[PDB]
Amino acid sequence: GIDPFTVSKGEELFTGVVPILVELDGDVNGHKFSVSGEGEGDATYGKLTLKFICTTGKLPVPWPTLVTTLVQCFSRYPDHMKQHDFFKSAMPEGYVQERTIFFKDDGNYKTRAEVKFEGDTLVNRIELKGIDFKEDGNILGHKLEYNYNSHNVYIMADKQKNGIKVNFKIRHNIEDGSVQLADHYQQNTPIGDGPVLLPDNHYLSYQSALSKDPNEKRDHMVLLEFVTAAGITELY
Ligand SMILES: [Cl-]
Ligand SMILES: [Cl-]
Ligand SMILES: [Cl-]
């Protein structure tokens with residue numbers, strides 16, 4: 001395992017503001033692209049502030065479709081739920097997060113990411129592969145609104161892999177007023193061989209706001225997000 005002498009482990013690494021670096025390499029129907037992101041996370045408040053840039057030119061998919069792929073260790077876990085925080089418990093060695101995201105009546109993304117500390121920086125390194133998309137559909141045809149809605153993300157233990165399974169749905173807004181469903185199937189597994197916290201069933205409550213940097217001429221996304229764990233509740 002880790003050196004114990006190690007000063008901070010698991011949740012101890014998140015008591016303050018932590019710098020975040022995100023790196024994504026993607027290929028959707030052979031459209032290749034890369035995204036980098038930077039900012040900070042303050043788990044005490046469940047607060048994420050991040051700016052992402054497409055480093056290869058124009059992003060060939062809508063930015064909103066990448067939000068879930070682009071650090072659940074920054075969730076605010078209530079003190080009364082702290083024993084259910086898998087994500088921080090896996091740190092600093094980290095965890096692998098894998099998803100399949102099914103876009104209804106369109107293609108799918110498959111993603112694999114490793115989330116771990118490199119010194120003081122929490123790093124999310126991702127590979128994304130998309131296939132079976134319609135060239136003129138809502139994704140490759142860029143028919144989605146640049147916005148986001150609030151969601152619950154449902155977490156349960158996966159004892160076989162010493163990890164968790166996560167499931168949720170995102171409904172992106174199409175420019176004609178309709179909805180593009182993106183059904184998310186997710187699993188996380190620790191990278192290290194030490195103990196992790198395997199949670200009871202619960203959820204994370206997300207709020208997300210997308211904006212633009214008026215001084216940024218590259219294709220980019222500014223993201224402000226708040227994340228709180230809930231769903232496990234006589235004192236009063
Ligand atoms: Cl976009
Ligand atoms: Cl997150
Ligand atoms: Cl928004």
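Indices start at 1 and increase along the chain as displayed.
Per the header: X-ray crystallography, 1.5 Å.
The backbone N, Cα and C atoms fix where each Cβ goes, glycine too.
Here is what Swiss-Prot says about this protein:
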- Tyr148 to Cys (Swiss-Prot position 145): In mut1.9; shifts fluorescence lifetime from 3.03 to 2.74 ns (MUTAGEN)
- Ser150 to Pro (Swiss-Prot position 147): Increases fluorescence at warmer temperatures such as 37 degrees Celsius (MUTAGEN)
- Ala209 to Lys (Swiss-Prot position 206): Abolishes the tendency to dimerize and leads to monomeric fluorescent proteins (MUTAGEN)
- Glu225 to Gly (Swiss-Prot position 222): Suppresses the 399 nm excitation peak, leaving only the longer wavelength peak at 475 nm (MUTAGEN)
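The C-beta environment of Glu225 (mutagenesis position), restricted to residues of the same chain at least 6 apart in sequence and closer than 8 Å, consists of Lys47, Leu48, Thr49, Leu50, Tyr206, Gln207, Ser208, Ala209. If you look at the deposited chain, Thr233 and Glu234 flank 4 residues with no coordinates, and their C-alpha atoms are 10 Å apart. Classification of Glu225 (mutagenesis position) by DSSP places it within a strand. Sequence-distant contacts of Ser150 (mutagenesis position), defined by Cβ-Cβ distance under 8 angstroms and a gap of at least six in the same chain, are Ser205, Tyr206, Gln207, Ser208. Residues near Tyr148 (mutagenesis position) in space but far in sequence (CB under 8 A, at least 6 apart, same chain), listed by position: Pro64, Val67, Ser208, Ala209, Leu210. Cβ-based neighbour count (10 Å, all protein chains) for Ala209 (mutagenesis position) stands at 11.
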